[PDB]
Amino acid sequence: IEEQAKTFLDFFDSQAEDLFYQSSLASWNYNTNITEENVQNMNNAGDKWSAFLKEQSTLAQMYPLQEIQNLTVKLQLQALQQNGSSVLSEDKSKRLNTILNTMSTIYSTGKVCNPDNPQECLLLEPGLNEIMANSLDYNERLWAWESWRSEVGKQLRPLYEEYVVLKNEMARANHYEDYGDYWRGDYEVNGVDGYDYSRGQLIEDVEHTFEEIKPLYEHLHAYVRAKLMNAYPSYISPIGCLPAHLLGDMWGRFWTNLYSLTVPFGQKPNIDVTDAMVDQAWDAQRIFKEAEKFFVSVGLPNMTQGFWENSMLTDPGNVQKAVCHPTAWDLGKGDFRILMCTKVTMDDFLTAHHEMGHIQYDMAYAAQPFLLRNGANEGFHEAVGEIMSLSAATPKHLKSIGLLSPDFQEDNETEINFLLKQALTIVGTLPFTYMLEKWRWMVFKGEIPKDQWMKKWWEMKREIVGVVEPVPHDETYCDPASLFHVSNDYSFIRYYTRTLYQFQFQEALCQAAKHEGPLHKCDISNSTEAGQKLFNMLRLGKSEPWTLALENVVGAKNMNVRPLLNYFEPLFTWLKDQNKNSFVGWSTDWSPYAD
Amino acid sequence: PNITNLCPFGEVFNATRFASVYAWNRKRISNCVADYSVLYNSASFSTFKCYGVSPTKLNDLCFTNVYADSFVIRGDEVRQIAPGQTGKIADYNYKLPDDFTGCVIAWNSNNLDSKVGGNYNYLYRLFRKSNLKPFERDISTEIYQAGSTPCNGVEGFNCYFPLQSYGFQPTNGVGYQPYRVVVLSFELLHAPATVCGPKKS
Ligand SMILES: *[C@@H]1O[C@H](CO)[C@@H](O)[C@H](O)[C@H]1NC(C)=O
Ligand SMILES: *[C@@H]1O[C@H](CO)[C@@H](O)[C@H](O)[C@H]1NC(C)=O
Ligand SMILES: *[C@@H]1O[C@H](CO)[C@@H](O)[C@H](O)[C@H]1NC(C)=O
Ligand SMILES: *[C@@H]1O[C@H](CO)[C@@H](O)[C@H](O)[C@H]1NC(C)=O
Ligand SMILES: *[C@@H]1O[C@H](CO)[C@@H](O)[C@H](O)[C@H]1NC(C)=O
Ligand SMILES: *[C@@H]1O[C@H](CO)[C@@H](O)[C@H](O)[C@H]1NC(C)=O
Ligand SMILES: *[C@@H]1O[C@H](CO)[C@@H](O)[C@H](O)[C@H]1NC(C)=O
């Protein structure tokens with residue numbers, strides 16, 4: 001019946017391309033000036049856009065997908081025919097919205113106190129995270145850690161007890177087995193010969209891949225344990241799991257804050273070029289222009305005039321309330337902007353490359369029909385932003401563009417320190433993402449009873465990650481609830497899949513660029529074969545199965561860990577040579593509170 | 001041979017307002033001395049697409065009528081205004097013949113036509129039951145039928161109002177900015193002296 005459906009979608013664009021732009025701008029304006037006026041305007045525009053989607057969706061549902069032969073029309077119809085919200089009755093809908101707003105609020109306002117020192121009352125993200133990041137006081141760290149679990153985690157738990165029912169009912173109303181299954185639909189390909197991917201396939205691919213990742217993790221884990229035992233000599237067992245509160249963050253998601261304890265060759269300097277930027281009189285504009293040069297040098301378009309005239313590159317020059325957590329925007333109608341507060345430092349330099357990488361992806365698929373203007377799947381926007389940053393950061397690049405001295409010599413020890421810091425950031429997080437999603441999927445699925453949620457949460461963390469709680473918490477607690485992505489209803493597996501895609505892309509593009517050395521030394525700057533190769537995928541948006549879109553660049557229809565292992569193999573080799581006087585792997589019986 | 005009855009091109013390229021593309025204007029120019037050089041040597045235009053006559057000949061050519069068609073479109077649609085083209089403008093808002101004798105001239109009007117909040121005063125036709133003939137204009141506002149029923153002239157299931165507004169805003173990116181387009185169509189019927197380039201000795 002595409003005579004009617006394609007006609008409907010042409011009318012849809014005729015409204016949608018504007019209403020989204022009004023909503024989109026109101027959101028932008030709010031973030032650049034936080035005031036009640038903008039709050040009301042973004043909320044009103046938001047509701048108009050949502051109402052328009054609901055009405056439009058109702059009309060889209062007249063056109064059965066099974067009548068549609070044209071895939072482009074079928075995909076567009078699948079995108080707005082989604083039921084989702086309002087499949088449930090109004091009371092159920094309002095109750096779920098109430099719960100979700102409550103969860104978000106408990107997390108964001110969850111001010112936790114030290115009973116022995118009231119001046120220590122704080123929220124997580126300002127100041128309380130400093131204790132978990134940088135203190136080496138075992139008991140101080142524990143007080144912070146335990147206090148968040150008892151003051152925020154327990155309070156969120158009952159919202160989860162009801163939430164998983166409401167979300168599963170919604171998912172069932174939308175014909176999914178449960179909410180985990182609902183989320184996994186993002187990777188589904190169904191109806192394209194040779195590119196199909198069932199939802200349950202993600203689980204098998206994630207578990208299979210994880211097993212292949214483990215050896216890298218086990219050696220990294222052993223190394224880190226060997227070093228943490230010097231920092232915490234009466235607390236950590238040589239053959240056991242690491243205490244959770246000693247991993248550098250409120251949940252132990254990243255091991256980056258352990259770097260200062262684990263640095264392989266502490267006598268060596270970093271490749272931190274903040275001083276070069278400062279001494280050379282760089283400013284935010286210079287940083288973004290260098291990032292622009294990076295992308296155009298490989299065949300990508302330059303930034304638009306709008307971007308340079310209306311983006312927010314720096315913080316306000318006055319006492320202005322604004323939010324600028326770095327982020328890329330596609331505001332609609334070819335309006336692309338970046339929002340951030342750039343300081344002259346290496347971290348923001350790399351952030352600018354990351355965010356502009358997202359913008360380049362958004363520009364590339366701008367030609368797609370409105371409903372297909374997104375990345376291939378949830379993990380691809382970041383896989384692209386991360387490879388742009390990863391290449392910009394290599395010493396070869398930094399020396400070539402003037403950040404490292406002409407007399408800079410890279411050596412044996414520098415390489416190891418570099419790779420370890422990245423391994424702590426990446427390898428050290430893969431088991432976190434893997435474990436958390438496996439648990440949430442099991443919870444939504446009904447495999448883990450509500451009276452066994454923490455029993456399995458901690459059993460799984462010890463068996464999968466090798467991390468043990470300092471306190472044998474009972475079922476009144478809900479550790480994962482205390483994490484932002486869980487309290488605010490986000491999928492999490494996207495980080496796992498993104499990491500794997502990141503390395504598959506870096507290797508394919510490095511080879512396209514005809515690099516002659518190690519994978520971690522890849523720089524595809526000023527190389528157009530690699531740039532065009534990636535571009536040809538970026539431009540597809542949602543028009544192709546992500547499996548197809550991926551094959552076009554990396555030669556595979558699925559995730560592949562080898563590029564990750566190849567990236568870190570030189571570190572692994574060192575880690576295997578290290579630990580000749582230590583144990584690799586861990587038991588799950590021992591705990592820091594055992595006696 | 002001195003000249004003073006010059007053609008009023010200085011108005012039509014320079015107008016306070018242009019028509020909606022669905023209802024484009026037709027300015028008949030006749031009984032006058034042309035000087036196309038003030039157009040071709042202008043830096044104000046981004047587009048000069050000549051299909052018949054050319055910028056290097058026009059200064060010396062005679063025609064019996066020149067017609068300046070004029071309207072506002074979205075920038076991505078500039079490419080459709082040409083012989084041999086298709087697309088929502090070429091097919092049904094404004095069609096040029098495949099053997100078009102003239103030149104298409106266009107420029108960005110973002111600072112004239114775009115407004116903060118959206119300039120919705122420029123309409124384009126989203127639907128027709130057929131394609132237009134060259135230089136045909138269709139200004140019907142009846143409801144477009146996509147389904148089995150005319151639905152008695154209302155918007156509804158498979159019933160659409162054919163004319164939609166362009167949401168032009170100063171912050172839109174290029175291609176979503178408004179463009180002003182003037183098309184010079186040339187013909188020679190009976191008495192060519194009716195429009196000519198400059199006169200000398
Ligand atoms: C504050 O919000 C107002 C909206 O009235 C806006 O005009 C103003 O520019 C904003 N301030 C800044 C610094 O953007
Ligand atoms: C989907 O639309 C494209 C547009 O060019 C068309 O070529 C394609 O044939 C359509 N699909 C089918 C099965 O007709
Ligand atoms: C989801 O599909 C069912 C099928 O009958 C329909 O009744 C329902 O209204 C749709 N819901 C939404 C929110 O689109
Ligand atoms: C982007 O525009 C600038 C303007 O100076 C130009 O120098 C640069 O080469 C352009 N890049 C591309 C990819 O066109
Ligand atoms: C440093 O270079 C020397 C060259 O003899 C090599 O033997 C040594 O193993 C390198 N250092 C590291 C940490 O690999
Ligand atoms: C940029 O491209 C030029 C082309 O000769 C090359 O010489 C230069 O080293 C490249 N710069 C970087 C940072 O790769
Ligand atoms: C239009 O008005 C401008 C005003 O500066 C003038 O320069 C130009 O010659 C006029 N004529 C045309 C055809 O643009």
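Easy rule for this one: first residue shown is 1, then count along the chain.
This entry, so its header tells us, was determined using electron microscopy, 3.4 Å.
Placed from the backbone N, Cα and C atoms, the Cβ positions cover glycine too.
Feature annotations, courtesy of Swiss-Prot:
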- A:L9 to F (Swiss-Prot position 29): Increases slightly the interaction with RBD domain of SARS-CoV-2 spike protein (MUTAGEN)
- A:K48 to D (Swiss-Prot position 68): Slightly inhibits interaction with SARS-CoV spike glycoprotein (MUTAGEN)
- A:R253, A:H325, A:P326, A:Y495: substrate binding site (BINDING)
- A:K333 to H, A or D (Swiss-Prot position 353): Abolishes interaction with SARS-CoV spike glycoprotein (MUTAGEN)
- A:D335 to A (Swiss-Prot position 355): Strongly inhibits interaction with SARS-CoV spike glycoprotein (MUTAGEN)
- A:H354, A:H358, A:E382: Zn(2+) binding site (BINDING)
- A:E355: active site, proton acceptor (ACT_SITE)
- A:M363 to A (Swiss-Prot position 383): Slightly inhibits interaction with SARS-CoV spike glycoprotein (MUTAGEN)
- A:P369 to A (Swiss-Prot position 389): Slightly inhibits interaction with SARS-CoV spike glycoprotein (MUTAGEN)
- A:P369 to D (Swiss-Prot position 389): Increases very slightly the interaction with RBD domain of SARS-CoV-2 spike protein (MUTAGEN)
- A:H485 to A (Swiss-Prot position 505): Complete loss of enzyme activity (MUTAGEN)
- A:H485: active site, proton donor (ACT_SITE)
Requested in this report: Mind sorting out which of the mutagenesis positions A:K333, A:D335, A:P369 are close to chain B, meaning Cβ under 8 Å from one of its Cβ atoms?
Outcome: A:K333, A:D335
Report summary line: Given the Zn(2+) site A:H354, A:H358, A:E382, its other Cβ neighbours within 8 Å of the Cβ centroid, in chain order, are A:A328, A:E355, A:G357, A:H381, A:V384, A:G385, A:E386, A:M388, A:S389
Report task. Measure between the Cα atoms of every pair in A:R253, A:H325, A:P326, A:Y495, the residues the record assigns to substrate, and report the largest value in Å, rounded to a whole number. Result -> 20
Query raised in the report: Given the recorded positions A:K48, A:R253, A:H354, A:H485, which one is most crowded in terms of C-beta atoms within 10 angstroms?
Result: A:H354
Report task. Name the one residue among A:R253, A:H325, A:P326, A:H354, A:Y495 whose Cα is closest in three-dimensional space to that of A:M363 (mutagenesis position); these are the binding-site residues. Result -> A:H354
Query - Minimum Cα separation from A:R253 (substrate binding site), reported as the residue among recorded positions A:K333, A:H354, A:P369, A:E382 that achieves it - result: A:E382
Report summary line: Rounded to a whole number of Å, the separation of the Cα atoms of A:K333 (mutagenesis position) and A:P369 (mutagenesis position) comes to 12
Report summary line: Students should find that the Cα atoms of A:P326 (substrate binding site) and A:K48 (mutagenesis position) sit apart, in Å rounded to an integer, by 27
Query raised in the report: Are there residues of the same chain, six or more positions away from A:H358 (Zn(2+) binding site), whose CB falls under 8 angstroms from its CB, and which are they?
Result: A:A328, A:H381, A:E382, A:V384, A:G385
**Report entry** Residues satisfying Cβ distance under 8 Å from A:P369 (mutagenesis position), sequence separation of at least 6
**Finding:** A:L9, A:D13, A:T72, A:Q76
Report summary line: Integer Å value for the Cα distance linking A:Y495 (substrate binding site) with the residue listed as 'active site, proton acceptor' is 16
Query - Close in space, distant in sequence - A:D335 (mutagenesis position), Cβ under 8 Å, 6 or more apart - result: A:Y21, A:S24, A:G306
Query raised in the report: Of the recorded positions A:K48, A:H325, A:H354, which one sits closest to A:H485 (mutagenesis position) when you measure Cα to Cα?
Result: A:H325
Report summary line: Within 10 Å, the Cβ with the most other Cβ atoms among the recorded positions A:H325, A:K333 is that of A:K333
